[PDB]
Structures are given as C-alpha cells and as structure tokens.
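A.B. asks: Sharing a structure here in structure tokens format.
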Amino acid sequence: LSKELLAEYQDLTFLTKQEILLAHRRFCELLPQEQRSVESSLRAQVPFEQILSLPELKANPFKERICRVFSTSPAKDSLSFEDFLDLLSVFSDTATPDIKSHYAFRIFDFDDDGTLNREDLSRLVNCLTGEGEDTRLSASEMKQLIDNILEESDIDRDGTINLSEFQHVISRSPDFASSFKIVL
Ligand SMILES: [Ca+2]
Ligand SMILES: [Ca+2]
C-alpha cells in the first residue's frame, strides 16, 4: 500500500454527499455568510487559521506535517475542508489496522522521507511525554534506550526502522505494541 493508491481514494471516493452537505454548513458559519455561494465554496479553498478552529487535530505535535502530507496544494498556503475533514472522520473509526499502520508510519516519519531514525522515535515518545520539559529527552540514556530496543526487537540492527520493521517492532513486544493503541 503506497501513497499512490491512497491518492486515488482521496480523489472523489472519500467525499460523500451527506457529510459534505452537513460539513459545508458547519464550515460556512465560520466563513462570511455572504459567501454561502456553493459555486464559490467548492471553487474556493479554506484559510489555514480557519482550520485551526479545531484544537482536535491540533493536539498532534505535527499537525502541520499531518495536514501537509495528507492535504494537497500548490504553494501549500491553503487547506481544503474536504481532505481535512476526511482525515478526521477516517481517523475517527474507519481507522482499520491496515490503514492504521500505513497512516502511522507516514506520520511517524518526521522527516516524511520514509525511513525512521533514532530521532523520529525520540520525537513521538517525547512529544507525547510532555513537550517542553527535561522529561524523556534526547540524551545518553535515551540513546541506549532506542538502541537496546532495536537490538532486542530487530536483529539486522540496521540502525533504523522501516515500514516492515515498524509494523513488527511495534507489535513485536509489549513495548510500543500496547501503546500502539491510538497515535496521531
Ligand atoms: Ca526519517
Ligand atoms: Ca531494524
């Protein structure tokens, strides 16, 4: 499951009629009531801040990467309520074990490159711990922490975790396996 097939679903398969009609009304109130024109709403995008009106996805230490990666735009200066809302609803329940990992591995990779480094792992665990504190932070102790986990989990000790290794390593030991419950 590559980012390709996913892009195909994002096209015009994740956009229903009832959800779009109802969602449009909700996003309409936030926007000038005078511009209630549909030909303008569907032909026009929604400001960035306008989206921030949902502290929900904000709780995500990387709401910028999740939206940018999940959303699509030319200069990435605008955000559509379609993809944005789709991400929420999709990650609300549709979040199936399969799409769960795929989405994760993608969001987990802070570099958004594909592979995962010791830092990426120190970001998800830290950020969640309590961003802005001496708590679980990158250091000598945290250095041997990831290494030890990689050795106990993966053998190739490639020094990094890929998609295949991510799905396993994560669900290979009560470690992140138990915490793998819900992440975003
Ligand atoms: Ca990386
Ligand atoms: Ca490995």
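We're sticking with Swiss-Prot numbering for chain A, so the shown stretch reads 8-191, in order.
According to its header, this structure was worked out by solution NMR.
The backbone N, Cα and C atoms fix where each Cβ goes, and this holds for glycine too.
Straight from Swiss-Prot, here's the annotation block:
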| type | residues | note |
| --- | --- | --- |
| MUTAGEN | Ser78 to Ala | Loss of phosphorylation by PKD/PRKD2; in isoform 2 |
| MUTAGEN | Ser78 to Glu | Phosphomimetic; promotes tumor growth by an indirect mechanism; in isoform 2 |
| DOMAIN | 103-138 | domain 'EF-hand 1' |
| MUTAGEN | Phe115 to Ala | Loss of binding to ITGA2B |
| BINDING | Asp116, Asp118, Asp120, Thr122, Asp127 | Ca(2+) 1 binding site |
| MUTAGEN | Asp127 to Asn | Cytoplasmic localization |
| MUTAGEN | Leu131 to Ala or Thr | Loss of binding to ITGA2B |
| DOMAIN | 148-183 | domain 'EF-hand 2' |
| MUTAGEN | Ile153 to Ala | Loss of binding to ITGA2B |
| BINDING | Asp161, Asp163, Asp165, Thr167, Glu172 | Ca(2+) 2 binding site |
| MUTAGEN | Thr167 to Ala | No effect on phosphorylation by PKD/PRKD2; in isoform 2 |
| MUTAGEN | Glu172 to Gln | Cytoplasmic localization |
| MUTAGEN | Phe173 to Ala | Loss of binding to ITGA2B. Does not inhibit interaction with PAK1 |
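A description of the local structural setting of each listed feature is requested, covering burial, neighbours and distances.
C.D. replies: Secondary structure at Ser78 (mutagenesis position), as computed by DSSP, is coil.
Beyond its flanks by at least six residues, the domain 'EF-hand 1' (103-138) meets 8, 10, 13, 68-69, 72-73, 76, 97, 144-145, 149-150, 153-154, 166-170, 173-174, 177, 190-191 of its own chain at Cβ-Cβ distances under 8 Å.
Sequence-distant contacts (6 or more apart, same chain, Cβ under 8 Å) of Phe115 (mutagenesis position) comprise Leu123, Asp127, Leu131, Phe173, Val190.
Residues near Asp118 (Ca(2+) 1 binding site) in space but far in sequence (CB under 8 A, at least 6 apart, same chain), listed by position: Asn124, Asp127.
Under DSSP, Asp127 (mutagenesis position) is assigned to a helix (H, G or I) in the three-state scheme.
With DSSP states grouped into helix (H, G, I), strand (E, B) and coil, the domain 'EF-hand 2' (148-183) comes out at 26 helix, 1 strand, 9 coil.
Non-local contacts of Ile153 (mutagenesis position) by the CB criterion (under 8 A, 6+ apart in sequence, same chain) comprise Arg125, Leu128, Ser129.
Residue density at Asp163 (Ca(2+) 2 binding site): 9 other Cβ atoms are found within 10 A of its Cβ, drawing on all protein chains shown.
Around the Cβ of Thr167 (mutagenesis position), the same chain contributes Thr122, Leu123, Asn124, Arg125, each under 8 angstroms and 6 or more positions distant in sequence.
A simple way to gauge crowding: the CB of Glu172 (mutagenesis position) has 19 other CB atoms within 10 angstroms, across all the protein chains here.
Of all Cβ atoms in the protein chains displayed, 21 besides its own lie within 10 Å of the Cβ of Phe173 (mutagenesis position).
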A.B. asks: Among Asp127, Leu131, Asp161, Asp163, the recorded positions in the record, which have a C-beta under 6 A from ligand 2?
C.D. replies: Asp161, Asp163
A.B. asks: Other residues with Cβ within 8 Å of the Cβ centroid of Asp161, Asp163, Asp165, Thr167, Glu172 at the Ca(2+) 2 site?
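C.D. replies: Going along the sequence, the neighbours appear as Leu157, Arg164, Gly166, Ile168, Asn169, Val176.
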A.B. asks: Out of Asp120, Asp161, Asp163, which binding-site residues have CB atoms lying under 6 Å from ligand 1?
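C.D. replies: Among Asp120, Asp161, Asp163, near ligand 1: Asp120.
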A.B. asks: With a radius of 8 angstroms around the mean position of the C-beta atoms of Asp116, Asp118, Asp120, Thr122, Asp127, what other residues of the same chain does the Ca(2+) 1 site pick up?
C.D. replies: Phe115, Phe117, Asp119, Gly121, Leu123, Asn124
